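Data first, discussion second: the structure below is written as structure tokens.
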Amino acid sequence: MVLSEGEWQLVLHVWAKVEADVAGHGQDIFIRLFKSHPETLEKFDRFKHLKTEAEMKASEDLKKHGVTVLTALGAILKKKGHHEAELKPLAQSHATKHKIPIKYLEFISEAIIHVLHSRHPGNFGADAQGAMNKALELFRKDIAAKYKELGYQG
Ligand code: HEM
């Protein structure tokens, strides 16, 4: 699949807003993910002890992790589809070291859309959400293909 320049513009326009507060968006997204799909929390040995949203918000390590994740995702989105090089190491660590099923990538994609919808309604209307979903589907599709080449079905 391929996004048009118009769709990329919608994606990058709302992403520019997210970059005004990467740490904050990172926390909201992971808290949403962990609360909505608690099973994903078990994949993080560093955070699986967190019991409440309050503890999650107060975790300095979780906040730093969120920044690392969103920074990596932002770099991929800014490539506008030409992300082969960026995807290689990400696909290897998540398939081989962390063992993250494609299903879980769908869950975090849902969390990202939910947070952008809540925080940026004016810049995240129907068309913008469709563009973001398409960009994330492309990401998940290419990651899945790499998973297979690497020997991980998940
Ligand atoms: C938007 C998709 C995602 C991106 C861009 C992303 C990115 C990253 C990055 C850059 C790191 C640090 C470097 C590395 O280990 O490769 C990381 C670590 C990790 N990711 Fe992801 N990730 C994504 C989704 C997920 C999901 C859905 C899970 C599982 C629910 C997951 C689990 C992990 C784990 C367990 C680590 C190691 C954390 C640690 O122990 O420090 N990731 N991820």
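Indices start at 1 and increase along the chain as displayed.
The way this entry was determined, per its header, is X-ray crystallography, 1.9 Å.
Placed from the backbone N, Cα and C atoms, the Cβ positions cover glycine too.
The feature nitrite binding site is assigned by Swiss-Prot to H65. Under the three-state DSSP scheme, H65 (nitrite binding site) falls in the helix class. For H65 (nitrite binding site), the same-chain residues 6+ apart in sequence whose C-beta sits under 8 angstroms from its C-beta are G26, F30, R46, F47.
Residues or ranges marked as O2 binding site in Swiss-Prot (evidence: experimental evidence): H65.
Packing around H94 (heme b binding site) is summarised by its Cβ count: 22 other Cβ atoms lie within 10 angstroms of its Cβ, all protein chains included. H94 (heme b binding site) carries a helical DSSP state (H, G or I). Annotation comment: Swiss-Prot describes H94 as heme b binding site, evidence class experimental evidence.
According to Swiss-Prot, the natural variant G122 to A carries this note: In metmyoglobin. Spatially close to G122 (variant position) yet at least six residues away along the chain is no residue at all, judged by Cβ distances under 8 angstroms.
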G122 (variant position) in three-state DSSP notation: helix
